[PDB]
Amino acid sequence: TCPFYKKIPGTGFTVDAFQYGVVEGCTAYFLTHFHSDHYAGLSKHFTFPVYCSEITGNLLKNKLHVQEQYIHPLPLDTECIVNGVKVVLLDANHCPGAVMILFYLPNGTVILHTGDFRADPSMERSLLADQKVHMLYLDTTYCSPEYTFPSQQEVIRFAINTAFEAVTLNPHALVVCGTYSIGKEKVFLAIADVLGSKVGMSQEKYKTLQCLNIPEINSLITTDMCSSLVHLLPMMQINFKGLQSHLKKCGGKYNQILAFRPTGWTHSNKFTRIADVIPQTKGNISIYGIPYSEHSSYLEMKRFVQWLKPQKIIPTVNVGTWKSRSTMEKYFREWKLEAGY
Ligand code: NI
């Protein structure tokens, strides 16, 4: 049965609530983004209205085979009416097609549901600034002070420089990037752009990218592995054994691999700046762990919330345990006392 934190009170709306079968009273199902924990339950068998971004709708039609009649795409930064209620979709700074949803309730309450997001100061100059928001449904993935990470730009600059040096030293080196879902495309697109290459991948991954409305995408990607010096592989294959196996498949055209594993936070964020990163190496294979995050850091989340000044916060991540809920409640109260709301 559907949790309270996926329901928007005083509407017939739900958000990311597809795994409970038919939700009693729901007239419109919103989907924030195309990550499987959020879409769980959606398939060609679904027959109720789904509201989402154009990119999310592309993926629902082509990958999950949801019938077109049930897909209702909405543009971004535009006031729209759904079932007699004013809504706005805003860029979440997460993966492609990911949104936050602003609900203007008939009684005058305003609710922001972040979906998954990486808070940014540019959000403080969006439509959110135009009126008071009363309730916030928050992506609390990294709601603890230990969670720091570098900017996306710092990480990309390190990746571009590392790959350019390795391939300039050895023109027979292949670059590999691991992936398991949409998101983090800039890692492999920026590396391929500095090397003057397309990115090579499986037919199933190419199909996914072709749904993302990336300008000039046909000049950037290919299914011809041979012709390209940056390859994508499942994240599970980015280890010494898998990368050796892959090198054997490529018909000797390469004699070395440099690989990237974009992760979330992992314990060592605590000590190491991006400039100090060194790879794990076994023979002619080197692997770099790079902390490229599409969720808010603690400091990013705290800045956004203290600017928004909500009257109530409803967490959407790490809500299954007491301990976790209690810890998050302590931080929200600190933030409120500090900023005076
Ligand atoms: Ni996500």
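Residue numbering in chain A adheres to Swiss-Prot, whereby the residues present occupy positions 700-1040 in order.
Each Cβ is built from the backbone N, Cα and C atoms, and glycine gets one as well.
Looking at Swiss-Prot, the entry for mutagenesis of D838 to N says: Impaired nuclear focus formation, reduced interaction with PIAS and increased sensitivity to cisplatin. According to DSSP, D838 (mutagenesis position) is assigned to coil rather than to any helix or strand.
Cβ-based neighbour count (10 Å, all protein chains) for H994 (mutagenesis position) stands at 21. Under its mutagenesis annotations, Swiss-Prot gives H994 to A the following note: Impaired nuclear focus formation, reduced interaction with PIAS and increased sensitivity to cisplatin.
If you take the C-beta of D838 (mutagenesis position) and look for same-chain residues 6 or more apart in sequence within under 8 angstroms, you find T813, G814, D815, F816, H994, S995, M1000, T1015, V1016.
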